[PDB]
Structure formats: structure tokens, C-alpha cells
Amino acid sequence: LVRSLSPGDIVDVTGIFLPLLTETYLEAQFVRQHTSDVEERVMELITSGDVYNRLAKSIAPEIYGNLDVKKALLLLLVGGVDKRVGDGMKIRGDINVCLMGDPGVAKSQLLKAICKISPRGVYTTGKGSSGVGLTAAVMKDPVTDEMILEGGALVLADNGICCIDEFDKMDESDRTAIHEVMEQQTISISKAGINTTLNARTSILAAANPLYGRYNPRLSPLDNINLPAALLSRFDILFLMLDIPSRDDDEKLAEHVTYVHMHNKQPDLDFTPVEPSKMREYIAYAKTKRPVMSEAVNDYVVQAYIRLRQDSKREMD
Amino acid sequence: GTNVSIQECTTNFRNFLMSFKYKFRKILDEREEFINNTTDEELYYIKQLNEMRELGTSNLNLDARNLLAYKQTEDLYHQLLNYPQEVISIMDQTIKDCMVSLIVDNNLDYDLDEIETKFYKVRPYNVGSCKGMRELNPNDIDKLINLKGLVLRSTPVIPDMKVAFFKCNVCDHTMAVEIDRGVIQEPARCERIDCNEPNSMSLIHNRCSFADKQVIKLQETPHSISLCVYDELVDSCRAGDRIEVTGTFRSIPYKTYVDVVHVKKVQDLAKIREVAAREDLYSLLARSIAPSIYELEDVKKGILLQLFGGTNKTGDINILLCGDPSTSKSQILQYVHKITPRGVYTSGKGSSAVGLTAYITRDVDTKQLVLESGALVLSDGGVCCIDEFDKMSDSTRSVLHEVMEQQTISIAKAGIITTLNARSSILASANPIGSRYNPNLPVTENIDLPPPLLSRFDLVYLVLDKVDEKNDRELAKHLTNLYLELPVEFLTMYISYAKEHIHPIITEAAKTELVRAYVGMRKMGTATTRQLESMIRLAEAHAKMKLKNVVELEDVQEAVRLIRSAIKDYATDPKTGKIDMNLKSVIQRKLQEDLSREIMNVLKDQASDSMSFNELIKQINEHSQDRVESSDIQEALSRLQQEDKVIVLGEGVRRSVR
Amino acid sequence: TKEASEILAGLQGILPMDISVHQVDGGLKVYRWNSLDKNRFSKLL
Ligand SMILES: Nc1ncnc2c1ncn2[C@@H]1O[C@H](COP(=O)(O)OP(=O)(O)O)[C@@H](O)[C@H]1O
Ligand SMILES: Nc1ncnc2c1ncn2[C@@H]1O[C@H](COP(=O)(O)OP(=O)(O)O)[C@@H](O)[C@H]1O
Ligand SMILES: [Zn+2]
């Protein structure tokens, strides 16, 4: 049975639990990696046919007016297709989302909700919980002089989602490592003679306040971020949740929040969101699929790209 | 299982040694065209025996592949992988027989008197390729295997006991007790009849006889296992060396280790020729490297020329990629380290000053100098990929100068004074200063590298992102055609062949081109002499792709052009360093006007009604000044024909007006 | 170092009786000197 397990795997191992205090261990016998019992629950939702909006309204049922943001979160939870190009090439099939916004726009509650919903979500604040909490390091074992890995925020979130609140405060040693994780899904460490690469298959969801604290309508948008273009290019669905006072919009959000703290329900009565237990199964089931597009829309994309590509030349100046 | 029938094996080896021909080597590898009847027909191992008996060396090199190249020894090849000791005794007897039979029984000479007493040993080395250290299993114990790796720590020459010297403490009688299977038998009584005192013997330490034992540590992957070395195999390995090992896997209480038995420290030929002489060779090779990346011909060539390399003589080429942070930079570097042997992937903040530099320290018990490897030491002879090369720390960036130019890392710290070797090639990618490339600032202000570092790179590629749909749409098609539903083996086989056999030499004619190209480049006054050696290395790398024994004008001119295209010289203003975003002027209009008028004058002035384009070129273009491209002449005559001023009846002739 | 080569090779020419030279791999090996009356030969030049 040797060379079956590998580091970082999630497995169910069957064995015998064997031993004036006795020390205990397990003798491995059978190992497996990670259904009609849940197919019935999956059948109910697809029977209704409400797929995008229902699940997008299901995530964070106590947050007002963020349907467009939630939809991006819904896709990020599901993710794309990790296309193995071949010939040694590789293209990531994950979605990275950045949530810029003014203070008091509930852009951190989404970070909590994403970590709660995802089975592999990791919640992180500040400077990536310092440089030691971010990335990873090799630690010597004083008992056997061996060196083993101690997983940080990104390494733990492997095959998962990493939320980084207050991302603008991240140091250069923090953000430079983010580039390789965002782009390569791997972390390369060369310290104390050790030259190893770590699996960092993570979805990065960052929410941060403007560079100058807040947004005033006279301010240009690029001046409200501390991030260069390379980071903004590696993000997708780059949001900008500006807060503009309004007697007809603050009224709705206030009424939405005040009902959340008043009763144990969302303010909407005509719509009931899917419970997280059923959401997890449907998302997992949906994630198993591998759709492939047609050549007709393939030619459609190159036309729409050029349409969007040419506009930005005028817009930037 | 003592499967060794000693009479059978000594008979097979007698057959093997006295009948093997060098010709049989070409059959297993199917090199039938490589049969040379002038030398391969003679017996192979008999020549070694004639040498080692005359040299006085007690060793013979056993190339284990020749066992498979002979039919009877095939039954012997499998059992050799389990029982090597019996062969050694057979070989010793065979050498003794060889001296007796081939020299004195043949009455050739008598230079064998001492050979009767000396002990020989034959060491098999070329066992078939093995599965590596990490694949070994407990069932492999005591079976000869093969490994490769890197040396880290070497212990000094430990003297191992073989003969014990005892002296009686009351009568001073001296014995000579040998070691039998690693045990020392201490006499309990003096051996003399007169002196019979019990426990009267004593061991004298410095009159004993010892044998050299060396313990060497080898690292194949970052795992590593301990090795044991004995006898005349000392003084063969030092820290930091790369070794191929053929030895025996052991275990003693668990302590798995290798009884090293040998140490090494150093049909498709027609298929290569069929690609060698083709016309689209350069484009096909350049395209093949990155099938997922569109166009970028110049980027393809240089990075390919990086893999070919220069020619070290009694050579590495480094490249920097500067461009907007959305264009193919990362993908090529990922390909390079996954297509080159033992490449290392590095980043700015992911490494340290002791990341690329091996951590040299001194042993706490043997007090020798040991090294714990490093990025620039692991990739010796290979390619190191560095992302975010701009964001490298200044201390980390500082140590590159000696590495890039002298391929050494000297360290002077408390108690340690030594220098290493880190000969390697560097591939680096750097984002532009700020967010995106700005043509308003000069080229040197968009690069965060000081001139001393910036001068070392052989090629700096300015990769710029345009908005022209004439190339965007083609790129879009190339990307979109890849996510619905030469090969790398040919490429690596091609590359591995060229680096092994091709050693080009610069010719006299090609010498002048290098001089003039640098002088002209210098005359525009950052043309340090580090760029001139960059031209020569690229010149050798081009011919290595060409698989030609020499480097010639086309190689030099293409190398000059590649540097020109990489740096984007002609599109850069010579007095401000700014980039011309536009790359028919009135001066060009005047040039074509005068060229057409001169073509008319030549056509009407010559005493022939018609002439060929080659005749016109010889008369005008090549007659004076450096030859200009004939396309302009063709364009002018085509314009005149469209205006009905000249007659073009065919490609080979041009005729006067009607 | 290069001067030592002409020194070591010079010995065999004046001592063709106790040292012999033969080549392997393109390199040179030195046969075991039977040094006897070493001083007498240098005076014959
Ligand atoms: N639309 C909303 N729905 C529900 N709660 C909200 C909403 N807007 C703000 N809040 C409340 O305000 C707080 C927002 O703070 P936070 O999510 O940390 O935003 P920021 O990242 O700007 O600090 C949350 O505790 C949340 O309860
Ligand atoms: N000329 C090109 N050929 C193929 N793919 C390209 C080209 N230019 C851009 N791309 C695409 O743009 C993306 C850029 O990613 P990459 O080059 O790895 O890092 P960066 O975004 O920092 O340049 C790649 O996924 C690649 O597929
Ligand atoms: Zn005695």
C-alpha cells in the first residue's frame, strides 16, 4: 500500500486503532479519495428551473442590493474549466474577483459568506495576516532534524477560495507573491537551500477601501486604488461599489438591514433562497460538468472582443 | 539464492571476454549505418586486459550493456543484477589465466611475476537506466541499480582496519591477525610455547594496516541518500559535483545506503538531416516551441537561441523580457523550465540572497566545508527562470554581477573563504516602470535596471501591445481555436543532439561583420562591449541550429538583426530615447522618382533594346556602393509599366518603350 | 605547471631504463621508476 497517500490530500482511511500512558497510532488498511441520497435534492431545484438568479439571491440573503456582485460570486464559487492545453502548456480555469468600495457597503460580509459557503474557503484580513501568515515556510523538526511545510493562508486554501480584506494595506512582499498565485496557482520558495514549488490553486477574492479613504464624485477612479495595472489586469469582474447618498436608495438598504435585525428572515416574502446545505450539493454537482462551447459562438467572441478592445483606446485618453 | 553456477558463469565470461566484438554494440541501439569494419571487428575487452596488465592498474571497466549485445550473456545479464561478487573473483582468476595463457603459455613475454599475487576487481557501470531514488522499494535490496545526483557533503579519508598488529606485553612477540568478515579476534594467550600467559596480548594502534573509506552524500531530488565509497574510488568526488552511480542497495539497523560499485564524473540521424536541409527550418522550430502563443517570431528565435547556447572553449546567453503585463511573458518561461533539464523556477520575493547562493557552512563534527545547494547551483549548465526580475531585492540583485559575468559566487564570512561555480543561463521577465510602457520617457527610464546590470543581458525584448485588429484578430483566432475538446520529443531530441555534437568556429569572413556592426552601433552617440560578445554568442547559437561546422555572414547578420529588433533600435529616437509609435514620406517619393528616372535613362542609354533584371542589377545595383534590395527596382519598373513607359514581356526580360 | 611537464618528460629521455610512458584516453601514465645511480646520467650532457 506504500506510495498511495500524498501530502495535502483529503481522504478517508480505514484501519485499526492500535496502542503507563500508551501511545496510539493507526494501521492503514484501505484508502479512498473524495448518489441517490442527494440526487433527490438536486432534482428539485433544476425542476423549478430558476438557476442564476435564485442561487445568486441565495448567497448572503441578508445583504441588500448587490445582485450583480453576487452573480460574480456565484460563478466564482462554481468556477470555470481548467483547460489543460497540452504540449506542456497550462491555462487556469478559475475566476478572481476584486471588490472595491467605500466604507459601509458590506463588502466584507461577502468575504465571510464566501468562506462559510465554500468547503475550502480561508478568511484572511490585514497584510495577509502578516508575511508569515501569507505564502508558506519550511520549518525544521527539532526531534528528527527534518524540515516540513507549515501551510499559510494561500497554501491552506489550495483548491479553494482565499478572501483578503483590507487588500490595499498589503506590502510589496505580500502583493508580489499574489502575482504568482493569481497567475500561476503555484508558490515558488528558494530559502535555506530548499528549492520547492507549492500547489496554490486558489480563487482570490479581495475587498478593500479606496486609496484616499473614500470616493467623491470629482475624484478620478484610478486615484482611489493603491494597486498597479498588473494586479488589476489579473483580476476579473473588477467591481467598484461607490456609495452615493440618495433618499430612495438609502431608504431601501436601511429597510433591508432593519428587517434583518428585527426578524430571522430576509425582507423578501415572495422569494425564499436556497438553504446552504442544498446550495453546496448543487454547486458541487454543477462543478462536475465540463461544458464545451460551439464554433458559432467562438466566432462571436472574436467580434465582441474587437468591439470592446477598440473602445478602450478612446476611453483611456 | 546462490543461483551462480560458478563453472557455468566462468565459462560464459570466458566466452564473453574471448569472443565479444565491438561490432555487436551497434545492433541493440540500431545504429547499423554506424558499423565501421576497420575497427569494430576486433575483440573489445581483450584490449583493456592488455592495457591494465601493462599499466599495473588492478581494475577493469565493465560496460554492462555489452552483456545484452551478446546472446549467451543474456542469461548472465539478469543474474549479474543480483550477484556481482562472484564475477569479480572470476575476473581475478580470468586475469590470472590471461597472464598465464596469453603471455607465458604463448611465450610472448614474462612480465607477469607479481601479477600472481595482486588482487583485481571489475566494476559494472552501464546498467540499464533505473527508476531513480524515490522509486526504490525494499525488494530491491542487494540488487545492483543505477542513480544520478548531486554531491553535497564529503567526509575525509577514514582509515578502516584490515590487519591487526598484536604484541605480547611480557615477551614482545608480534603477531599478524587479519580481519575475517569484519571481526577482530583478539588472542587470549601468547602463541609461543614458552610464553603462555593468559590475556598477555596487546593491540598496537599505529602498526596496523588500514584501508581507505570515504563517505559521500548524493542528492538526486530535493530526495538525498547516503553513499559509501571504498579504496581507489577516493579523490573522485567533491561537494557540488554531479555523479552517475552504479551500486548496491543495502539496509542495516533500516539505514538504507548504496555500496557504490561505480562512479561516473563527466537510427534517427537521417531524420535529423531531413529537417536539417529544409527551407522553413527556423520558422518551424520557432513556431513549435510555443504552439499556444501567436506570432512573436523574434521572441521565439532568441529564446530558442537561448536553449542552443554559445560554445564554451578552453557561452551562456541571458535574455530579459520587457513588456506590458498581459503578453505571453509568463507562459514562455513556464515552457522553458519544463522543456530544459533541471531548470529552476524563481521569483522576486520568493527567493533571497541565499536562495540563489548555496548556503556554505562548516561541519560541526568533521569540520569540513559543506554546501546545502542553491537555485543558481542546482541549474548549473541549465536555465534559471526569474519572474518579477525588477522586484528583486537590491542585495539579491547585487550578487548577479559576478554570477552573470564570471559564473562564480565568492563568499567571505567568519571562518569561511571560498568561491563556487554557478555556470548557467538566465531568462528574466520585467514589467515596465509603473503600470504600462510610456513612450514619452526614454527606454532606459522604463527599465528599473542600472546600466551595469542592463549591459550584461544579451537580448532585451521590448514586447509592446498594439490595438491593430490586423494582428489582434489573427491572435484571437489562434487563442480561440484551442479550447474545444515538430513534437516536443523531436524538439528535445534535436536540441540534445546539437548541444552534444555541434561546435561551430567563426570564419575569417564573418569576423569583419562583427567589427563593423559594433562600430556602427557605437557611432550613434549604451553600446558597451558586453553587447559585442552577445553578438558572437548568438552567432554561434544560430549555426548550432543550422547544425553547421562554422558561423558565417547570414548567422552574424541575423544575430545583429535580432538584437536590433529586440531592442527596437530604429523605432527609438537617437537623441531622446523615445519610442516612435508609428513603426510614404516625401523623401521616399523623391527616391522612387529618381530611381524610376534612372531606370528609364539606363534603359534608353544602353545599346540594347532589352535587358534582364540580373543584367540591370549587375550594371547599376552591384556596380557601385553596397547592394540595395532589388524590390525597389521592381516596384519602379512596375510603376513605369503601369504608366506604359516600359515593357515587361516576361520575368526574365525588360524592354524599352513601344 | 607547464614547465613541470618538460621537467617530468625530460626525466624519461635521460632515464630510458627505469621509466616508460604510455598513453590512455589521450593522457600519459608514468611507469614505476626503479631509481638507481640517478646522479650519473646528468653529467653526460
Ligand atoms: N446592504 C447591506 N445589507 C446588510 N448589511 C449591511 C449592508 N450594508 C452595510 N451593512 C452592515 O454594515 C457592515 C459593513 O461593514 P464591512 O462589510 O466591513 O464593510 P467595509 O469592508 O466597507 O468595512 C456590516 O456589518 C453589515 O452588517
Ligand atoms: N501573443 C499571444 N499569444 C498567445 N496568448 C496570448 C498572447 N498575448 C496574450 N496572451 C494571453 O494573455 C494571457 C497573459 O498571461 P501571461 O502572459 O501568463 O501573464 P501576464 O498577464 O503577466 O502577461 C495569457 O493567458 C495568454 O493566453
Ligand atoms: Zn608472550
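Each position is counted from 1, following the chain as shown.
Method reported for this entry: electron microscopy, 3.3 Å.
Just so you know, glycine gets a Cβ as well, placed from its N, Cα and C.
Taking a C-beta cut-off of under 8 Å and a sequence gap of six or more, B:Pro325 (ATP binding site) has these contacts in its own chain: B:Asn431, B:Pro432, B:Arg436. DSSP assigns B:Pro325 (ATP binding site) to coil in the three-state reduction, outside any helix or strand. Feature annotation from Swiss-Prot assigns ATP binding site to B:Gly323, B:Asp324, B:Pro325, B:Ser326, B:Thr327, B:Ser328, B:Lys329, B:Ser330; the stated evidence is sequence analysis.
Record note (Swiss-Prot) on the mutagenesis of B:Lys329 to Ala (Swiss-Prot position 574): Loss of MCM2-7 complex helicase activity. The Cβ of B:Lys329 (mutagenesis position) has B:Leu321, B:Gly323, B:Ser429, B:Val463 as same-chain neighbours under 8 Å, each 6 or more residues away in sequence.
Classification of B:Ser330 (ATP binding site) by DSSP places it within a helix.
It is B:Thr327, among the binding-site residues B:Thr327, B:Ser328, whose Cβ has the fewest other Cβ atoms within 10 Å in the structure shown. Ranking the binding-site residues B:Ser326, B:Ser330 by the number of CB atoms within 10 A of their own CB puts B:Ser330 at the top.
Proximity of the binding-site residues (B:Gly323, B:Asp324, B:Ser326, B:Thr327) to ligand 2: a Cβ under 6 Å from the molecule is found for B:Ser326, B:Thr327. Cβ neighbour density within 10 Å is lowest for B:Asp324 among the binding-site residues B:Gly323, B:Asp324. What surrounds the ATP site, by Cβ distance within 8 Å of the Cβ centroid and not counting B:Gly323, B:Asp324, B:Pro325, B:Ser326, B:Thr327, B:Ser328, B:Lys329, B:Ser330, is the set B:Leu321, B:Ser429, B:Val463, B:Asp465 from the same chain. Chain A comes close to none of the recorded positions B:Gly323, B:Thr327, B:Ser328, B:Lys329, judged by a C-beta to C-beta distance under 8 angstroms.
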